[PDB]
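J.: Before I ask anything, let me first share the structure, which is written out below as structure tokens.
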Amino acid sequence: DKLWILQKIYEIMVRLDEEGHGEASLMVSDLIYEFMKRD
Amino acid sequence: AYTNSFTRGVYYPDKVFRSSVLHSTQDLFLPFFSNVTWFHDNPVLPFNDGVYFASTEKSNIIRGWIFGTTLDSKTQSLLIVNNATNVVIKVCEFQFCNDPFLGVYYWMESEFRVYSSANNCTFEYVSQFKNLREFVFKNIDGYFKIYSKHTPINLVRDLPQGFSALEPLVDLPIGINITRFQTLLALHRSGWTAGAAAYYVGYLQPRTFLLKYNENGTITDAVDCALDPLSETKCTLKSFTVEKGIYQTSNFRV
Amino acid sequence: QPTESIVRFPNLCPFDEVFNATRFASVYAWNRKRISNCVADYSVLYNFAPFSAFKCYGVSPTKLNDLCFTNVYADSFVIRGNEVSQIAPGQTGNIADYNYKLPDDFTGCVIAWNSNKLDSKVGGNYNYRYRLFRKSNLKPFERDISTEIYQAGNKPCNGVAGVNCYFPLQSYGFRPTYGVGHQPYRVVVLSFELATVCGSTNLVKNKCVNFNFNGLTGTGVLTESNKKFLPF
């Protein structure tokens, strides 16, 4: 379902920020936005 | 009680300059020789069309004026107060005190019992008996105008007989209904006993006035076209002096 | 016939306080400054701030100088460079949808400048946040500062972030080394409500001209006068 992959994407975003990859976290943020704008 | 207006209450109707000419203008003017209410009391006086205010004082007892439709914080009102350094004019929501005033202690103003609310403050303006101060307050088309004049006087009481043009001092874009007003006096602390002073309030009425502008453009004399048949003749002839003869001024109808 | 036209008009709004403020708000908590009872020189918008980029959606900044308005609103916040394009009428995106939304019929000005030197920090500036989740799009000029946990699935979150239960704000974490697209931009939006907020030709003498003095339109020759006008 949509909820597992949402959670995995969210987790990557968080992990990237904790590991200092802020810029790549912003890019994953944009994907979350796009994904949830779908039905 | 009441006093005679004489020729006082004349102000420049507009910012137009006229020199050595007689101009007939219909506007809210204080009728000549009308009854002006005198006080030596700060009631909630009706503002009506406009208010002519004469202050005969040496101790600056008159410290300001409040103008409001309901005189409460429910609707915004316009208040002018004088601290000498900067007159404060505020079109804002204020909840006035039952007996608003500025309390002076021996002399320095120490108490400000005027309002408890300063909210929705739309407009704030800080600006700059041997002394007579005349002020015409008119609220028209949303603009409120104060016409002010200073006169050196030596009469003990009541309005001195004289002519003084009332120059427009300030005009502000207010835009709120003004139905009642109240002057604020400097009630000194003894229990409150105020110093000797007098203030006179007159209600302007729609009147036609013939004003004589001199070479300087100052109104040196005025004729109230409805005051008396001689004044009606002067207004009809558009001249301050009428020649010998018969003149038709108006029509009498029952 | 008149040789030329001369227009005469009389000879400050705290725009310095707005554009050169030390702190700016996060976009999700965008700041609104009401400006009123003042005169502003909108001609110099081109230089109200530095390295600016501006666009007006109503009339030119010059025409703003003629105009008057009851109130002016200044909205300000920080976002990413690549998100500045969303602060425009008719846009959709993470910012337009969940943070700050202009109406389709907006007629104001949008000004944005790169604030990398001020708002980025080594290690990350975590002050600046944006909303990433919301149950509906924002209406124009709506502001949402709630921080309720966003429940993405069917299980309750009982007020704590967890699986499919997301804190609704995210930090930009700005760092000096980000690309320009990801660097911080300070943004000011001016909207003009409708007049206590308001925005001259050389005088010629002894020449037949069509003159405009404070709305008095006339034709004639202007010469020196000995008339003592009263000040009013």
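Per Swiss-Prot, chain B residues shown: 27-66, 80-145, 152-173, 186-247, 257-320, in order.
The deposited model was determined using electron microscopy, 8.0 Å.
Cβ atoms are placed via backbone N, Cα and C, with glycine included.
Pulled these features from Swiss-Prot for this protein:
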- B:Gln52 to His: In strain: Omicron/EG.5.1 (VARIANT)
- B:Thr95 to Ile: In strain: Iota/B.1.526, Mu/B.1.621, B.1.1.318, Omicron/BA.1 (VARIANT)
- B:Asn121 to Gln: Partial loss of biliverdin affinity (MUTAGEN)
- B:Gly142 to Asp: In strain: Kappa/B.1.617.1, Omicron/BA.2, Omicron/BA.2.12.1, Omicron/BA.2.75, Omicron/BA.4, Omicron/BA.5, Omicron/BQ.1.1, Omicron/XBB.1.5, Omicron/EG.5.1 (VARIANT)
- B:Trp152 to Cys: In strain: Epsilon/B.1.427/B.1.429; when coupled with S13I induces resistance to NTD antibodies by changing disulfid bond in positions 15-136 to 136-152 (VARIANT)
- B:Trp152 to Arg: In strain: Omicron/BA.2.75 (VARIANT)
- B:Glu154 to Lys: In strain: Kappa/B.1.617.1 (VARIANT)
- B:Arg190 to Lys: Partial loss of biliverdin affinity (MUTAGEN)
- B:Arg190 to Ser: In strain: Gamma/P.1 (VARIANT)
J.: Any idea what the Cα distance is from B:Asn121 (mutagenesis position) over to B:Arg190 (mutagenesis position), rounded to a whole Å?
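T.: The separation of the Cα atoms works out to 13 Å.
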J.: Which three-state DSSP class does B:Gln52 (variant position) fall into?
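T.: DSSP call for B:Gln52 (variant position): strand.
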J.: By CA-CA distance, flag whichever of B:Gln52, B:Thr95, B:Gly142, B:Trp152, B:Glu154 among the variant positions is nearest to B:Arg190 (mutagenesis position).
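T.: Comparing Cα positions, the candidate nearest B:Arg190 (mutagenesis position) turns out to be B:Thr95.
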J.: Here the recorded positions are B:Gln52, B:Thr95, B:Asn121; which one has the lowest number of other Cβ atoms no more than 10 Å from its Cβ?
T.: B:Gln52
J.: Given the recorded positions B:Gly142, B:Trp152, B:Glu154, B:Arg190, which one's Cβ is surrounded by the fewest other Cβ atoms within 10 Å?
T.: B:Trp152
J.: Which variant positions (B:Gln52, B:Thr95, B:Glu154) fall within 10 Å of B:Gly142 (variant position) by Cα distance?
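T.: So far as Cα distances go, the variant positions lying within 10 Å of B:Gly142 (variant position) are B:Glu154.
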J.: Within 10 Å of B:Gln52 (variant position) by C-alpha distance: pick out those among the variant positions B:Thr95, B:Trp152, B:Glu154, and say none if nothing qualifies.
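T.: Close variant positions: none.
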J.: Hey, does DSSP put B:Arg190 (mutagenesis position) in a helix, a strand, or just coil?
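T.: The three-state answer is strand.
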J.: Roughly how many Å separate the Cα of B:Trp152 (variant position) from that of B:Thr95 (variant position), to the nearest whole number?
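T.: Just about 20 Å between their Cα atoms.
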